[PDB]
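*Asks:* My structure is below; once you've seen it, I'll send some questions.
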Amino acid sequence: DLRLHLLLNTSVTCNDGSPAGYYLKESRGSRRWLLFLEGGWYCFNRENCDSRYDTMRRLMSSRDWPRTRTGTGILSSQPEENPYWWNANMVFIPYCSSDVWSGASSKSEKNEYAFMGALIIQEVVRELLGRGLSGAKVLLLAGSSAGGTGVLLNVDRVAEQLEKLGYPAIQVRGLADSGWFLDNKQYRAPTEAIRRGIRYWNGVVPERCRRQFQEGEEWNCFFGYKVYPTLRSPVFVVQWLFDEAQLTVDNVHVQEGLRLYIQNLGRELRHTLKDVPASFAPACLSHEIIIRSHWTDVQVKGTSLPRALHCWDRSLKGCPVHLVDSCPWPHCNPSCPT
Ligand SMILES: O=C([O-])COc1ccc(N2C(=O)CCC2=O)cc1
Ligand SMILES: *[C@@H]1O[C@H](CO)[C@@H](O)[C@H](O)[C@H]1NC(C)=O
């Protein structure tokens, strides 16, 4: 179990003004720290956020959070379930800001909701320094789905934070799971919903990316193949070639026209990963992987995801780090989740 701690700085809040927080289990012999960002879509205006508040309240408030969570997958402490970092200090950061971890706006007298995802990450890092993060050698910022996009948006800022707080020896890395999306044509739009949300949230993006696209176009930095080339921290990219959330925003739910659409989507995703040296991209129709119990089951070209992450650690013979399937249809890889 990971144990819940609400933030001591109570000005850093979930959407409804309740304090944000994090679930913690320490490993007191270890200098590795894993900080995982939860996913769960987003909301982009008053009416859309009101609907989320009625049926997805735990993603907008801490008032009903349980006091513990079980660590699973890469947050598991058991070597058989987690061959990669079973001995690490484990942190689960709940997603309660509905802003793809990009917001920096408080609830005030003209804002019904607070959108503080970017400040929540940085406040968690500050408060962990006094619980042993100050002696860390590696901080891996990981995340799934919207949390995976949040890794891309925040990994460099965490490295900047620690560099200016006096900790230049902590190596900050990112692990982005299922957050690598394409702004492609639909089969029958997500791009304003993001452009509209950024305005609603006062959302922020990495600097080098923001300076490339400039004002009014920062929505581009939410797409992995556009923001990743601007990043300075090492980032490992895990991405199903046929991600379920991608097909959803593409209005896909088999005749020739759909067949060609699905094959073209797989080919384009493969192309955007050509120059990403650390990546794992199986030809499956699925969604998320790193915190699920059977995450050691999938293999690409004979190598599992926990092995590929270990090989990434060594890189920073027979221990590859760039694993992208080349077959063009969902589940042509026999190890796909069933
Ligand atoms: O399950 C989940 O959390 C899925 O959430 C998502 C959050 C954001 C996006 N998205 C971007 O980041 C850019 C374009 C786009 O649509 C997609 C899914
Ligand atoms: C609490 O968090 C807010 C928002 O990040 C920040 O402005 C403020 O300085 C913090 N307070 C303390 C005491 O660190």
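Numbering of chain A is taken from Swiss-Prot, so the residues present carry the numbers 88-275, 286-350, 356-418, 430-451, in order.
Yeah, the Cβs are placed from backbone N, Cα and C, and that goes for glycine too.
Taken from Swiss-Prot, the feature active site, charge relay system covers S232, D340, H389. Annotation of the mutagenesis experiment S232 to A in Swiss-Prot: Abolishes enzyme activity. Unable to mediate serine depalmitoleoylation of WNT proteins.
In terms of burial and nearby residues, how do these features look in this structure?
*Replies:* Annotation for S232 (mutagenesis position): spatial neighbours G126, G127, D264, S265, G266, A342, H389, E390, criterion Cβ-Cβ under 8 Å with sequence separation of six or more.
Under 8 Å, Cβ to Cβ, and six or more positions away along its own chain, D340 (active site, charge relay system) finds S265, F268, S388, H389.
Annotation note: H389 (active site, charge relay system) sits in a coil segment as assigned by DSSP.
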*Asks:* Please classify the secondary structure at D340 (active site, charge relay system) using three-state DSSP.
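*Replies:* Reduced to three states, the DSSP call for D340 (active site, charge relay system) is strand.
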*Asks:* Validating a neighbour-count step here. Other CB atoms within 10 A of the CB of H389 (active site, charge relay system): how many?
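*Replies:* So the number of other Cβ atoms within 10 Å of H389 (active site, charge relay system) is 20.
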